[PDB]
Structures are given as C-alpha cells and as structure tokens.
Amino acid sequence: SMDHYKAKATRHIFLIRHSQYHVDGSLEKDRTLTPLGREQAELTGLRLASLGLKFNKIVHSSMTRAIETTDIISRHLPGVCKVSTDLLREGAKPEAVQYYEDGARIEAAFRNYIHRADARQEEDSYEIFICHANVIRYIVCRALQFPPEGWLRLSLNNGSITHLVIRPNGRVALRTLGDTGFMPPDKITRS
Amino acid sequence: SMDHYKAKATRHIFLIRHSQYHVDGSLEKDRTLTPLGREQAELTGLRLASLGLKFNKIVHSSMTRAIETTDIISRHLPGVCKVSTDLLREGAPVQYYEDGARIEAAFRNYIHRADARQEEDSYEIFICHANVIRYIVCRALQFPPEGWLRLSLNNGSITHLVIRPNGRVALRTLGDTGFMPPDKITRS
Ligand SMILES: [Cl-]
Ligand SMILES: [Cl-]
C-alpha cells in the first residue's frame, strides 16, 4: 500500500515487459524485436484487447524494443493514446554506478507514474505501461511495501502482463504478476 | 530466499489455487466445485500438461474443493503421484491462531524442506487455497508476511516459485490465469 496517496478513483495498472529483442545490436536502433519477440507482442496485444476494457493511455519507454512492442500492441487497441517517455529507459565500478543511476531512475518512474495520482482523473482508469523488467519489478514491490531487496527476487517473461489495482486510499492489490499464460510454452522467453 | 537451506537440485514449485466452489455448502462434502470451477480446473490441467514437464508429485489439500480440482488436473498428468494432506486445509473464512500456525507448518514441511534424495531438478505441484499460497510466496521470498492480503489469486491460478540449491528463490509468475478466457475467470 502507499503512504501519502490520494486519488479520485481506482487505477488498474497493466505493466507489460517488452518482447524478446536483439541484445547484441550495435546501436540502440539495432536493438529491435526478434521474430519471436514480434509474435510475443501480438499475443500480448490479443490478450489485452480481449479483456473488454477501455484503456486510457499507453505510456512506453523510448527504447527501440519498447517502441516496437508498443507499435504491435497498439494495433490491437485502436484509439488509445500513446506517450513515449525517456524516464522508462535503461541507462548505457561500472556495475555500482549503473545500479546507483538505475535506482534513482526506477524510483523516479514510481513517483512520477504510480504514486502520482492525476487530479483530473474522473473515473476508474486502465493504464498500460510498456517497459523493462527492472522498473516493473521495482514498481510492484514499491507499491506493495516490500523490502528494498525484494524486486530482484522477481523474474518476468518477455511480453508478460502484470496487473496492479490501486484504490483511492492507497490500498494496492497485485492481481497477476508476469502473466504469459496466454502464450504457448514454445513462445515464452525471459530474454 | 531461505536461510538454513541446501538442496541438491533446483525445485520448481507450482502453487495452484483450487477452482471456484460452492462456498455456501453446508458440510465440507457439499463444498464441491461449481460447473465453472470444473471448467477452470480443466484449463489449468491443459496448461500444466502443455509445459513439457514430468511433475514429481501433486500435493493437495484434503478439502473437497482441492480434491476435486486435483481429480481433474491429474487426468492431464498420468503417472504423477498424488499426496493428500491436512496440513494444507483451511479453517473458517482465537482458532485463527492455530490456522496461522498450520500455514507456517505447511511452509516448513513442503517448501523449506528439501529432499536429500532429489539429485535432479524437480517440478512440484501443490493444489490448495489462496491463504496458504500467499503466505508461502511471502515467506519464501522474505517479504513481510502481512503482505499476504495484498496478493490476489484467481481460482485455478498458477503461481510459480523457483528454489535454487543455495536457497535463493525467484518468483516467475503469480496468479496466472492468462490461459483462461476472460469470461471464465473468477476470484470466488
Ligand atoms: Cl524498455
Ligand atoms: Cl484447499
């Protein structure tokens, strides 16, 4: 649950991990989805469209993998606005500096997108965020008031759907985590 | 992760919540699956069988709703041994102290206990109720057990924990019913 949180209606937060991608592309623009990754994103779009929900917004990382996952999923959700954000990117001892930076960035995403309620919300909301495993796991554990170690102990599939429900008083329920039940096992990957 | 734990191989723990059942049934023998519940169990059985895994065991609650969910799922898993246990039974929706103690006992007997005989990676199914599944997840991951009620598990859902030999635990999915059509999904 969440301290100092007050929103006007319930929020349904769907956190989608980007699909399988070419980790070894030289430049960020080369780090596109794999053919399997494109099929994963089709399955995720099919699933989301099948829920009978009107989504308010798709917010997505500006990394190539997340833009492409979004391009595919959005075809299934005609009329839903898309917002690109650099805040949901991952940055380029190296390890410690990178973790320090990533910590700040994932907390920033939490505060900006999850803890921050919109004063202009007028009904229950259904919000899609397409991004990466660190920020998704972190948001889940942060929202549920789990320990700082905790997010590293989750492991989420490519194209997976995580559903958090946030009540106006800040009560949080995790309805599903890392759901790829809608994908055949021969399409399921972690990277 | 878990302290005082050394296993020989990795264990894949699949925690399945019983399907939808008749909550108002008078006696425990009347609290059977609803027709939709039988449908949910079939979907969960189909999903489990599709994973290409030879499951080592199916451990289930001795409650009617769990026995019935198991009956259906086991049809999809021929040859897999089944063990009934009262350790996974739930009490009513200060007797609650002993129900609490029993979920800890369950965690200890089934999850924290590794088999010295198991030298190969194992795949273990537990079919039981939302309270003990949520507790197990929190305990295995060293989350505040009071976190338990922040987790919501659909009927017939699959929750998957991975336990490495050194006791490191990963949560791979929680409350997965993505294999069920939306109109078949229930929480009670
Ligand atoms: Cl991303
Ligand atoms: Cl049960």
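Numbering starts at 1 and runs along the chain as it is shown here.
When the header is checked for method, it gives X-ray crystallography, 1.7 Å.
Backbone N, Cα and C atoms are what each Cβ position is placed from, and that goes for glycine too.
Annotated features in Swiss-Prot:
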- A:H18 to A (Swiss-Prot position 105): Loss of phosphatase activity (MUTAGEN)
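All protein chains included, A:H18 (mutagenesis position) registers 28 other Cβ atoms within 10 Å of its own Cβ. Missing residues between A:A92 and A:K93: 11. Distance between their CA atoms: 14 Å.
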